[PDB]
Amino acid sequence: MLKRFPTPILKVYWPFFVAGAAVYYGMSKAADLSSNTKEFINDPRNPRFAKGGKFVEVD
Amino acid sequence: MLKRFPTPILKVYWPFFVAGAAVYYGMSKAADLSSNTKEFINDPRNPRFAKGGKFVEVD
Amino acid sequence: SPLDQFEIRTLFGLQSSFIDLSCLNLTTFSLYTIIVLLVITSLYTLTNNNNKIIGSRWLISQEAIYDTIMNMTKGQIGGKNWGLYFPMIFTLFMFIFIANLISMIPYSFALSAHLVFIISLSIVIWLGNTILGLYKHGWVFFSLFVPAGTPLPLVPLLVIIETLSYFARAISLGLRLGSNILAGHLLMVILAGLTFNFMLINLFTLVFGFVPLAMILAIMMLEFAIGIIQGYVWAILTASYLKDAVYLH
Amino acid sequence: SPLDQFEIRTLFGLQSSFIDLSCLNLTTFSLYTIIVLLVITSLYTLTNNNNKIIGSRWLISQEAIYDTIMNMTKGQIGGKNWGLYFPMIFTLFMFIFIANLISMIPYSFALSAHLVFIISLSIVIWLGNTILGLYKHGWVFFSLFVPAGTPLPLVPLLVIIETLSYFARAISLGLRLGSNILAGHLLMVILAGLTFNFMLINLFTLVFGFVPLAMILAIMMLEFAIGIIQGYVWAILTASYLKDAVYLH
Amino acid sequence: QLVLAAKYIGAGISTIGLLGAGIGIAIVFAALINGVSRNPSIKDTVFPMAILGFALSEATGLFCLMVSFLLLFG
Amino acid sequence: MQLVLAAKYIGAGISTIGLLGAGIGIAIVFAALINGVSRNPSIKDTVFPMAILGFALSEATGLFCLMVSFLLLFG
Amino acid sequence: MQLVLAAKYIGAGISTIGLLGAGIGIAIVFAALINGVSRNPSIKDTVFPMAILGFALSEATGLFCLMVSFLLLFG
Amino acid sequence: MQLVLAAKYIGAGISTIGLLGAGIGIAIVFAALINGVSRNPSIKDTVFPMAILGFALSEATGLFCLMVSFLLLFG
Amino acid sequence: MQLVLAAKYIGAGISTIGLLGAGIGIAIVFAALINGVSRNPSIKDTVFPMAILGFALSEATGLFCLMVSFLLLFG
Amino acid sequence: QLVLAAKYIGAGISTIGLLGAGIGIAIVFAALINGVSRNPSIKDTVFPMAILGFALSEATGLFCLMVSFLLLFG
Amino acid sequence: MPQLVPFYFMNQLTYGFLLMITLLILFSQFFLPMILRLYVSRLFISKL
Amino acid sequence: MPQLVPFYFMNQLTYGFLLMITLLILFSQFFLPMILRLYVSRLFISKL
């Protein structure tokens, strides 16, 4: 079928992966900051409603 | 462990199962009729919001 | 809100947009049904030490429950074939008996106090009596609605307010159990809520504040009795109802 | 609303109340990533007939792509070790090349036209150039910001508006591709929307209504070119950027 | 909407009639217990009369409950 | 709007009088149980299922009234 | 909200009446206990747990009417 | 909504100006094509596909400014 | 509220003028490509990556202006 | 809120300056193509000057884009 | 009452009837006859 | 623009970076050297 060859893909590409984790974290906080705006606080598919809280709805 | 014995549980209990299917269906229609009332049309965990439609919200 | 102990919370979750798959998903009610099934499995699987004849001390309990429900359904339907309806008369017991001892554990939850499930189970047993009676005995099933030798000018009244009692049987059998379990739990939580705010006023109340604690202990002693007796009364009324439906009076 | 072709709809679903597990769930974007992965797997697994040396007609395509990206990244970074960064320079190509041919299929969906993913991928490659450059070349990494032999009284201006062009590189590389794919698809859908309502007026328009159809065919001919050229331009700019980051000018 | 509030008072007052039904089922099974305890060989003879009298007494307690349901839901 | 909740709570108060028709019910059933066991000591294992049956199958009519009270209070 | 809180007090007043059921009830059980011991003093350890059981099961119907008053006072 | 629909027409008017880029553009490409054929008439089948490619890639930038006008007229 | 959407659409119309700075851009790049291939027929495989590079890396500055237009139109 | 609408006109007008940037990158790579085609052995000598001039011209087209982002977001 | 009337009716009833059919098949075929095997075995050793 | 700003940012980015790490490991260890084996084999038969 296919013979796996052990190519070095970690001692070459580590800053790409570190940057990936950093952008992942920064986009997590950006998504949490954007999901509470005036336009999108009453879109019912956001993950706020699946845990606890319901309908601030004061704008 | 346990030796399964083939006890007759279908040629004895069929009207219980037919009644179970009938009550299942009737409670399905009762749940669909109750999930659209004035009190519960804006509870965000109903299965309307997971498919399409959003926020009649005229009461 | 003293009734917050019956809230149903979703835990494992599942959804879609094609089909409404929100019917089945692991929930507090569903998780406690898994717990009831595993307890009832545990009362018979690991109870029997290596399939020994002598039947160790744990198996005396599930021996006595078996015998007190055999000797109860032999004295009710008691005909040519009483044992054909014995697994249902046992599995209507053990669900209610285990689901009213699990609910006594303090941070836990009453399966039995959901009226929508118990009333549904009662309507299932009532329709399964009427369909079984019609299938087994044709058009003369309605001979159940005349009591005995009665004078004919008052027979239709005694038919109307016999059939009204015949389909009150659909919801009465469930709502008895629902009312007992719900009122018992709501009583315990309300008296706990009153004795808590009794013991937060001035320090003289924690002195001799043992008597309301003893009253709550006495009500908890009463509550096992009112929980096991209802598990027995369910299994005696749905033996009497199969006596009426199978045998015409 | 001509832009409804980019709507993201959830399909398989997953939720909870303990932890926000709504991040991973099978979605239109996610399903088309599964399709891109299976296509790229299909271009090399079942392409090779029983591991034959001769390399049947399907394998000439994935031969030519390999060779035109080897001979492109040998002419950019071209140093002592150019091949150590060759798998990334190939897998940045093939994702964009396959995800812009799948998007041409009429009832389908552009992965590349989501600015939030492509701009994120561009910022990932930019930070992975700056971190790699700092690690490999210490404090003298900032020698990249002075061009050549320049007169010293105008060096700080030529440092400020060199670094501004250095971190415009974070979003420019992604937003080029996003703008091309989004504008091409929005152009095709808007011209289809205009020629549809052109052909529903009086029957003389379906006669000689072939020329707007031919214009849409010509734009679709153009759109493969503007889709493959961007897949090449991504892989040439992120070879030039690794030339700057690895080798100081 | 005085009527929407006054139907609840009616649904409350119309539930008092079960007072007779509970005492009634008690008196029936009380006489059944006394009759079995005096004559031990009469249980299978007279027990359907007890179940009959219970069914009649509940239904005639149940009239109040169905009037309460008509007031509360109709 | 105050009138609806006011008459709601008044009707929920009214709909607990029917439990005096159940207290006396359980009383008369266990009273006959005691008088039947005392005058015949070998009837207990025959009269006890009828005792439990009559007990709960008489309470049920007080618990119906309590459910009318709960549907008033909380529904 | 003065009307609904005035109605709460009246409802807690009405939900006191159902205790007379238990007050007659416990007594009918213990009266039958006394009249059963006097007919037969040998059946004491058989009869008296049934009297305690009837005491408990009627006191439950008393407390089910007390708890509605405790709801209407505070909750 | 008369003001926003009046602004739509002005916006569709402004988004016409960007076509002059393509109008000069296609011409500069074909002018270079002519001046390249006249210097060397043997390189025709090598050069002319690049001229067609530049034609297409500048006409795309023309149509990207036409589609904004077609949005502001109707959509 | 009409003024916001009106000036929004006017600004979105204004922000497509910059594509004439990209049409002429692609034009001059492919024009130099044609004149460079025509005067030296063996430079095509060396000058073509610089042609594609200059082409798209010059359009990008018209596509920035089109994204300002899209953020005005739809955002 | 006249200012909330008039910042959008400013963000539209301030994007016109990219007209110079696109023509600029074109003229730079046009001269690069002509210089390679006249002298074939000058590519590796003069290509960093082309990348430098492109970087400077884009940044001086990019001033207009950052002013547009300050008007549209600040 | 608010707590026993949610949207979860079909949830309640679905897992309930699955548990009922489960316990019915499970009791009847497995666990009641494993007690009855003990009964017949004790009586068979008793009769000998 | 309304369509490219939903709540699905972490969805997009999660499956995207999983696919990137997948294709990176997958290309580099599997599919590029299965072409390079063809190369070295052709040249080895050519040199003989």
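Looking at the header, which is where the method is noted, we find electron microscopy, 3.6 Å.
Backbone N, Cα and C atoms are what each Cβ position is placed from, and that goes for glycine too.
Recorded in Swiss-Prot as a natural variant, H:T46 to L carries the remark: In strain: DS400/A3 and KL14-4A. Less than 8 angstroms from the CB of H:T46 (variant position) sits no same-chain residue that is six or more residues away. DSSP assigns H:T46 (variant position) to a helical segment in the three-state reduction.
Other C-beta atoms found within 10 angstroms of the C-beta of H:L53 (variant position) number 20, with every protein chain shown included. DSSP assigns H:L53 (variant position) to a helix. Listed in Swiss-Prot is the natural variant H:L53 to F, annotated as follows: In strain: DS400/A3, DS401 and oligomycin-resistant mutant.
The number of other CB atoms found within 10 A of the CB of H:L57 (variant position), across every protein chain shown, is 24. Quoted from Swiss-Prot for the published natural variant H:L57 to V: In oligomycin-resistant mutant and cross-resistance to venturicidin.
In the three-state DSSP assignment, the secondary structure recorded for H:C65 (variant position) is helix. Annotation for H:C65 (variant position): spatial neighbours H:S15, H:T16, H:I17, H:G18, H:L19, H:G21, criterion Cβ-Cβ under 8 Å with sequence separation of six or more. For the naturally occurring variant H:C65 to S, Swiss-Prot gives the following note: In oligomycin-resistant mutant.
Among the variant positions H:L53, H:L57, H:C65, the ones whose Cβ sits under 8 Å from a Cβ of chain D are, in sequence order, H:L53, H:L57.
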